[PDB]
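Beneath this line is the structure, given in structure tokens, with notes to follow.
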Amino acid sequence: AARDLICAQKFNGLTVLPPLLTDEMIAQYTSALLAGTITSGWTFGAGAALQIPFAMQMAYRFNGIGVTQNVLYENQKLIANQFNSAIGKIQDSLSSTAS
Amino acid sequence: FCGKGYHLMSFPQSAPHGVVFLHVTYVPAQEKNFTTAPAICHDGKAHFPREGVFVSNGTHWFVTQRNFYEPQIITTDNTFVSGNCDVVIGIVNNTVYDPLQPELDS
Ligand SMILES: *[C@@H]1O[C@H](CO)[C@@H](O)[C@H](O)[C@H]1NC(C)=O
Ligand SMILES: *[C@@H]1O[C@H](CO)[C@@H](O)[C@H](O)[C@H]1NC(C)=O
Ligand SMILES: *[C@@H]1O[C@H](CO)[C@@H](O)[C@H](O)[C@H]1NC(C)=O
């Protein structure tokens, strides 16, 4: 007890209540959101999840920002590689940097 | 932000110390599954939809708007050309109808 502040807090009437949702449940929610996004784009946010091939969904998104979809299709490998490298950079930064 | 679904419109109603919004939204209802392709190969050229998406019921290819099934014959007014057929992954062979060709023929 002497080397722990939590025990003193508890002994003086100060306690911590657990969250209703566990970490596992929150991870399930995020995985459901991710599965919906990568399988159905934005359709599952408006109704039933409507499956669409992911490259075609990216063509839709390219249209959304004012770029013709042949730009996506003709550069598909380059765009996938750029995304993969960017994700890898995110992972490396989270692994290395400490704060 | 304005209800669940694609927002159409909203109507306000006063309430004691507050407001009530009646959000009217459009919700897609009865989905059917189709075969799809990103582009159509015709005469060695790649065709992409101008506004919709290429779909197949099993034997025939059409272009439809994305949020409501309305199949139409794939034509040069429906699509635009970009490059040849060698680059697009998943391109599908089909004919693209030219409206001017029958008129020139007749
Ligand atoms: C729709 O899905 C069913 C179930 O797998 C399949 O048998 C059928 O061929 C699909 N239809 C089209 C047009 O892809
Ligand atoms: C696809 O549609 C065409 C024209 O509507 C029709 O002739 C053909 O039989 C259909 N094929 C199916 C439903 O497998
Ligand atoms: C599409 O047509 C081209 C040229 O006629 C041919 O080389 C290619 O093999 C065809 N693709 C399929 C899937 O039949």
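Quick note: numbers on chain A are straight from Swiss-Prot, i.e. 845-943, in order.
Header says: electron microscopy, 2.2 Å.
In case you wondered, yes, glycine gets a Cβ from its N, Cα and C as well.
For reference, Swiss-Prot has these:
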- A:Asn856 to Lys: In strain: Omicron/BA.1 (VARIANT)
- A:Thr859 to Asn: In strain: Lambda/C.37 (VARIANT)
- A:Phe888 to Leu: In strain: Eta/B.1.525 (VARIANT)
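Taking the Cα atom of each, A:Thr859 (variant position) and A:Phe888 (variant position) are about 40 angstrom apart. In this structure, the C-alpha atom of A:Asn856 (variant position) lies 49 angstrom from that of A:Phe888 (variant position).
In sequence order, A:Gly880, A:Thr881, A:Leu894 are the residues near A:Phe888 (variant position), counting only same-chain partners six or more apart with C-beta under 8 A. Mapped onto three states, the DSSP output places A:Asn856 (variant position) in coil.
All chains included, 8 other C-beta atoms sit within 10 angstroms of the C-beta of A:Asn856 (variant position).
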